[PDB]
Amino acid sequence: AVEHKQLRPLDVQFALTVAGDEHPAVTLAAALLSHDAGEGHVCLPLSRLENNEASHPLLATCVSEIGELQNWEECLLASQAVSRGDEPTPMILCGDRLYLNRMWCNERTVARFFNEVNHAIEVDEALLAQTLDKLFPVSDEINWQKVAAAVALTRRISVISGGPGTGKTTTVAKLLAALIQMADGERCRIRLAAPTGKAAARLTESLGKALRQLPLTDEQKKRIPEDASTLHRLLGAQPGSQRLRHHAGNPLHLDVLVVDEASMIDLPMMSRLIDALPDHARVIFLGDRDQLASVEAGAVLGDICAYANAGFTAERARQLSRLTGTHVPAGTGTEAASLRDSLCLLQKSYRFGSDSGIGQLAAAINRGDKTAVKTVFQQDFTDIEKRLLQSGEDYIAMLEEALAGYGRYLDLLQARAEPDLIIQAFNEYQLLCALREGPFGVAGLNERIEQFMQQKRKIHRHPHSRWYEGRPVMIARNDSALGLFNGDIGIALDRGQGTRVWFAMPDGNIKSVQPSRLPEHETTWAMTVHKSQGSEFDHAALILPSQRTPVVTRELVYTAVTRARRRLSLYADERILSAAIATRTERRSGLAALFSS
DNA sequence: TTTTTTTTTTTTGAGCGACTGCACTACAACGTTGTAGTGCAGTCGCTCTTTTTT
C-alpha cells in the first residue's frame, strides 16, 4: 500500500536490532513483518515477501552457504531469530507464514479455545422446546431468533451474528429467560461484558427494558443480571501494570457470560478473556459480522463468523428440528462441525424491511458497487439522498443542507425551551466524517459550522468566551464519578443559573453539569465513524474526503449506512464510493488455516 | 489512518556480647557418688554524635 512503503521508525529499529549482523534478507523480512503488525495483519505470507520485493534477487546474491540458501525458509532458519516453534525466538515460522511470538501464541490460544474446548452440553429437549414455545409466540414459519436461542443454550460457546435493528437484545432476553426457566434449582451467576462503557450502558438499559417485560418469579427476578462491565474492568486491568486479577490462576466465578459487541474485541483482549474462563462457563458472543474491524491488530469476530455462511451440520440440523419443532435446513459439507454449529446468522430485521432503503443499501454494500448505485438510483426509497461535493458551491450547499437538518434544533434553541427537547432534537441529525483534521475532518467541519453560525443570525458566539449558548460537546475519556462515558453528547445552555451543560442520561433524566466539571470537551457537529459506534441517529449524513485514503472502505460505509434509522445523506464522489466498496479491509491471519484442520 | 480504558498493597537490622539452662567429664569423698570446670544452645540488651566554608 501507500502507507506500507513509508516505513515507521519502529519497524526500522526492530529490523536493525533483531537481525543486526545477519543477512539483509532477515532485516527486510523483520521490517516487513513489523510494518504488517503495525498495520494490523497478524501473519506474513512468504509468497508476498518473495514475489513483491525488488531486493529478493539482491539478497539471493547476499547469502553464501553450501546450499546457497535459495529457499526463504532455509535462509530464515539459518539465522538465530527465526525458529519452527521450539526455540524461544522472537519470530516464528510454522505454516509458511512468519509472525511474531506473541501473535503466534495468541492465535494458537484462540484456535485451541475455538476448536477443542467447545463441547456440547446435553440438556432436556422437551422442556427447552416448551420454554421456546411459551416465549416465542410465532411458530408458523422459520424464526432465526428461536434457532439462535436454542443453539446458544445447547452448546457452551456460541456466537450470535446479527446486524442492528434485527432484535438482538430481545433474543438475548429470551435466551436468558429460557436459561433460567430450564435450570430452576441450579443457580446461574449471569455476567455481562462490553468493550466500551457507553455500549455497556446501552446494554444495561436495553436488558432492563427487555427483562421487565417477560413474566418472571420472585426467585427469577433475583437472578436478573445487574449490570454490564467493561472487559478491562471485568478482568481487572491496572493503569500501571498489565497484570490482571484473574489472569491465569483464579478464573472468574461465572456460570454464563454474555459479551456484547465482539466486533470491537481485538486479539490480545480475546486471548486475555480466554485465559480467564473456567472449564464450565458458557460464553455467548454478540456483534455484527460485516461491522467495522477491531481497533488494534487482529480480527477475531470476522474470522470466527466467516464460517457462518457454510451452514450447520447434518446432525445439528436434525437437533435444531427436534428442538425448535420446525424444519431447519442443513449445510452442505463438513469442515469444522463445532464452529459451524456454534455460529448463527440473523437475517430477519424487525425495525426495517425491504420497503426501507437502509436495509437494501446495507445488503448492497457487501455486494458489488453497481448494486449500491442501483439501490441509490431508482426512486431513492425516500430515505437516501446523494449530493455531489466537488467545489466550494457544493460545500455551501452541504452547509445549507446541514442547516436544514439542524433546523428544529436551532428552532428549539432560539425559543428558549426545555433542554430535554433540545437534546432530543439534536439526537436526530448527525454528520459522520472520516478523517480528523484538514478541510474534511472533525475540527475542520466544526470550525466551518461555527463560522457559518457566526455568519447567519442563528447562533450568537463571542470570540473570546469559547462557551457560547448552544455548542454541542462530547467527552473523550471515561468518568464513572460524573456518570458520563466516552461518546456522550452534551448541550451547553443557560437555564437561568448560568451556562451549564445538560446531558441526557440513558435512564430518562437530564443532568446539568458545570463546564468546569467536564474533564474533556470537543465540538461534535460532525462525529467520526469509529467514535459513533453503538449510538443511533435518525438522520445521518456521511461526508467523505476527496483524497484517497485506506480508511474509507466497505466496512466504513456499511457502518455509516447502519448508523441511520430512516434518512441518510451522502457527500462524496462517485469514484470514491465505487472504490471503497471493492477495497475490503482484509487482515491476513492464521485462523483460516488453523480452523480448517 | 481510524481508535480502547485501568484502580490493588506488599517490605524493611543483625552482629557483638552477656545470662542462663543442659550436658559431660575430672577428680575427690564415701566401685560408687558429690563437687567443679567447661562447652553448646536458646534468649535477651544494644546500637549506629557534633557543622560551615563564595
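Shown for chain A, in order and in Swiss-Prot numbering: 10-606.
When the header is checked for method, it gives electron microscopy, 3.6 Å.
Backbone N, Cα and C define each Cβ position, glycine as well.
Feature annotations, reproduced from Swiss-Prot:
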BINDING   A:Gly171, A:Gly172, A:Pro173, A:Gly174, A:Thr175, A:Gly176, A:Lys177, A:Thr178  ATP binding site
MUTAGEN   A:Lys177 to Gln  Loss of ATP-dependent exonuclease activity in holoenzyme. Subunit loses ATPase and has ~5% 5'-3' helicase activity, holoenzyme has 2-4 fold less helicase activity, 5-fold less processivity
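Other than the site residues A:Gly171, A:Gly172, A:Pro173, A:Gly174, A:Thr175, A:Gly176, A:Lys177, A:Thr178, same-chain residues with C-beta atoms no more than 8 angstroms from the centre of those residues' C-beta atoms, the ATP site, are A:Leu355, A:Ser358, A:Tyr359, A:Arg360. Sequence-distant neighbours of A:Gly172 (ATP binding site) (same chain, 6+ apart, CB under 8 A from its CB) are A:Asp297, A:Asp299, A:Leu355, A:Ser358, A:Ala371, A:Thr571. Between the binding-site residues A:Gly171, A:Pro173, A:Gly174, A:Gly176, A:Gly171 has the most other Cβ atoms inside 10 Å of its own Cβ, all protein chains included. Cβ neighbours of A:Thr175 (ATP binding site) (same chain, under 8 Å, six or more residues apart in sequence): A:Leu355, A:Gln356, A:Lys357, A:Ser358, A:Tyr359, A:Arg360. Each of the recorded positions A:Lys177, A:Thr178 was scored by other CB atoms within 10 A of its CB, and the lowest score goes to A:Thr178.
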